[PDB]
Amino acid sequence: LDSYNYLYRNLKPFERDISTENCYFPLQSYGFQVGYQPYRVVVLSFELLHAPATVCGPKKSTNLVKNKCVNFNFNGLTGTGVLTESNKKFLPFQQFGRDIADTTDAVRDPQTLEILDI
Amino acid sequence: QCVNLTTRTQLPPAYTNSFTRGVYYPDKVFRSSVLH
Amino acid sequence: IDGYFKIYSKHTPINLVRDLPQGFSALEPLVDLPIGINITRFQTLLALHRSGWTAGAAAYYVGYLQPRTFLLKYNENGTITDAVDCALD
């Protein structure tokens, strides 16, 4: 599907710069025409736990249980314990609370938004 | 469809104090009774 | 930050006529738009009173953020009640 349409020219991580400046142009076209085989590569970058989850897998949800020792997986936030009711009134923006030493202690679950205490 | 308002009067900027306001929740995580 | 344009805000009724009242409060995160461009200059849209005729009133303060370390005391209700700038004095 691919065999002079591609060009190449330090730079910051994840930076993006499309610029042009023995008169030489910093662009350098490739001679597209087996070690020289062009490859259409892609890179997937993720930012885990920096925000509420948006994309997930095909795993189906489950009904929630209180006062029971269970192995839970809250939007990828795995853990083990008991889900109880808590007077910890979250403000409407934050999802899950943390104790010292960076451990998950409260969470609002999807489809109910109730503030469960782990 | 823009209008040029050359009538603006330009002067050196004024200044004032900021005191201690200007603090915002660094992250969307609930923390309680803790120094962070 | 890294292509995310974060908007924070908080509204408070105040008495002081022109400047910040002595007190402290924290701004909520609201929204963090995925806007992937660079910003280095900016402008404020304002309302002009046409009785061309112009007017305004009120006042808009601007300050410039810098890298800093801050100590914040989260209360029992999870609301930031005080903070300390680690490089103030």
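So for chain A, numbering is Swiss-Prot's, and the shown residues are 441-443, 449-454, 460-471, 487-498, 503-587, in order.
Keep in mind that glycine also has a Cβ here, set from the backbone N, Cα and C atoms.
Under the heading of mutagenesis, Swiss-Prot lists A:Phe490 to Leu and annotates it as follows: Increased resistance to neutralizing antibodies and human covalescent sera neutralization. Note on A:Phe490 (mutagenesis position): other Cβ atoms within 10 Å of its Cβ, all shown chains, come to 10. In the three-state DSSP classification, A:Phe490 (mutagenesis position) falls within coil.
When other Cβ atoms within 10 Å of the Cβ of A:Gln493 (mutagenesis position) are tallied across all protein chains shown, the result is 10. Listed in Swiss-Prot as a mutagenesis experiment, A:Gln493 to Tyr is described as follows: Reduced host ACE2-binding affinity in vitro.
A:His519 to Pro appears in Swiss-Prot as a mutagenesis experiment; the accompanying note says: Increased resistance to human covalescent sera neutralization. Residues within less than 8 Å, Cβ to Cβ, of A:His519 (mutagenesis position) and separated from it by at least 6 positions along the same chain comprise none.
Annotation of the natural variant A:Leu452 to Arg in Swiss-Prot: In strain: Delta/B.1.617.2, Epsilon/B.1.427/B.1.429, Kappa/B.1.617.1, Lambda/C.37, 19B/501Y, Omicron/BA.4, Omicron/BA.5, Omicron/BQ.1.1; Contributes to cellular immunity evasion and increases infectivity; the original residue is retained in the structure shown. For the recorded site, A:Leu452 (variant position), the DSSP three-state label reads strand. The Cβ neighbour count for A:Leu452 (variant position), using a 10 Å radius and every protein chain shown, is 13.
Among the natural variants in Swiss-Prot, A:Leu452 to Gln has the note: In strain: Omicron/BA.2.12.1. The residue drawn here is the original one.
Long-range Cβ contacts of A:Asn460 (variant position) within its own chain (separation 6+, distance under 8 Å) are none. Quoted from Swiss-Prot, the note attached to the natural variant A:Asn460 to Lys states: In strain: Omicron/BA.2.75, Omicron/BQ.1.1, Omicron/XBB.1.5, Omicron/EG.5.1.
One natural variant catalogued in Swiss-Prot, A:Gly496 to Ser, is accompanied by this note: In strain: Omicron/BA.1. Within its own chain, A:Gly496 (variant position) has A:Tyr449, A:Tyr505 as residues 6 or more apart in sequence whose C-beta sits under 8 angstroms from its own.
Quoted from Swiss-Prot, the note attached to the natural variant A:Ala570 to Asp states: In strain: Alpha/B.1.1.7. DSSP gives A:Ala570 (variant position) a coil state; it is part of no helix or strand.
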Candidate nearest A:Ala570 (variant position) in space, where candidates are the recorded positions A:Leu452, A:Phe490, A:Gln493 and distance is Cα-Cα:
A:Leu452
What's the CA-CA gap between A:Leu452 (variant position) and A:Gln493 (mutagenesis position) in angstrom, rounded?
5
Within 10 Å of the Cβ of A:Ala570 (variant position), how many other Cβ atoms are there?
5
